[PDB]
Amino acid sequence: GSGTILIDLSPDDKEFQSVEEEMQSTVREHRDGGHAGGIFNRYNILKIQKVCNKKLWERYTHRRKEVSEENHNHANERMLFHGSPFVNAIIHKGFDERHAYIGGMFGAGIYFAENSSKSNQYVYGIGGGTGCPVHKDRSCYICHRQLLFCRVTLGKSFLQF
Amino acid sequence: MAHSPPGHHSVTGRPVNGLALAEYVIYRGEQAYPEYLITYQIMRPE
Ligand SMILES: CC(C)Oc1ccc2c(=O)[nH]c3sccc3c2c1
Ligand SMILES: [Zn+2]
């Protein structure tokens, strides 16, 4: 009883279609030639679920208002991808310091990507880890993967080139 | 978990000669909500 329920979207639902389009359209080629995330130009979407948690939603909107009020009423809210082996803990208990990338280029925080294929490099761990649990294949075309499509408050963002 | 740069709520990693889109970092778990869980396979190029 975490409070989290998952609601399946019909493929016929405009919401399913717009989320799929953001997933498919933000695939790119990676400088590792597919080492971390595998070799692919597109996905087979199997399911899209709405994550519903009243407590975690209120936790988000409370912080969003704090940021907004520090930034001329501008949350600077984006929809961004997150890949992680801990997506199950994230949807039940929320993001916290245990989801931080300690070794990240931009410091020990929680990372998000505009490129779905960037988040795909992290579903099996940092640099793809050892790949899918069943076949130990970072480029496995068989095993089901999960990504989060997340509402993220950026507020005033520090621009690192 | 580190602190956001003084006077900031997040970091934007701006992308070398690239087609790459931006990456972002938050230092508070409360600044993200996991709206959608997407289940998928990567597809072998033809
Ligand atoms: C390389 C860095 C600048 O950008 C990213 C972009 C996206 C992600 C992501 O979706 N999940 C995870 S889990 C640990 C790190 C990351 C990550 C890092
Ligand atoms: Zn596999």
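What you see of chain A is 950-1110, where the numbers are those given in Swiss-Prot.
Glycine too: its Cβ is placed from the backbone N, Cα and C atoms.
Residues within less than 8 Å, Cβ to Cβ, of A:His1084 (Zn(2+) binding site) and separated from it by at least 6 positions along the same chain comprise A:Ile1091, A:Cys1092. Annotated Zn(2+) binding site per Swiss-Prot: A:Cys1081, A:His1084, A:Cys1089, A:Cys1092, in sequence order.
Listed in Swiss-Prot is the mutagenesis experiment A:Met1054 to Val, annotated as follows: Loss of activity. In three-state terms derived from DSSP, A:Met1054 (mutagenesis position) belongs to neither a helical nor a strand segment and is classed as coil. Listed in sequence order, the residues of the same chain lying 6 or more apart from A:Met1054 (mutagenesis position) and placing their CB within less than 8 Å of its CB: none are present.
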Margin query: Given the recorded positions A:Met1054, A:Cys1081, A:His1084, which pass a C-beta cutoff of under 8 Å against chain B? Sequence order please.
Written below: A:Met1054
Item checked: Contacting binding-site residues for ligand 1, chosen from A:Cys1081, A:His1084, A:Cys1089, A:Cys1092 when the Cβ sits under 6 angstroms of any of its atoms -> none
Notebook entry, point to check: Of all the binding-site residues given, A:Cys1081, A:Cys1089, A:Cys1092, which has the fewest Cβ neighbours within 10 Å once its own Cβ is left out?
Noted result: A:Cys1092
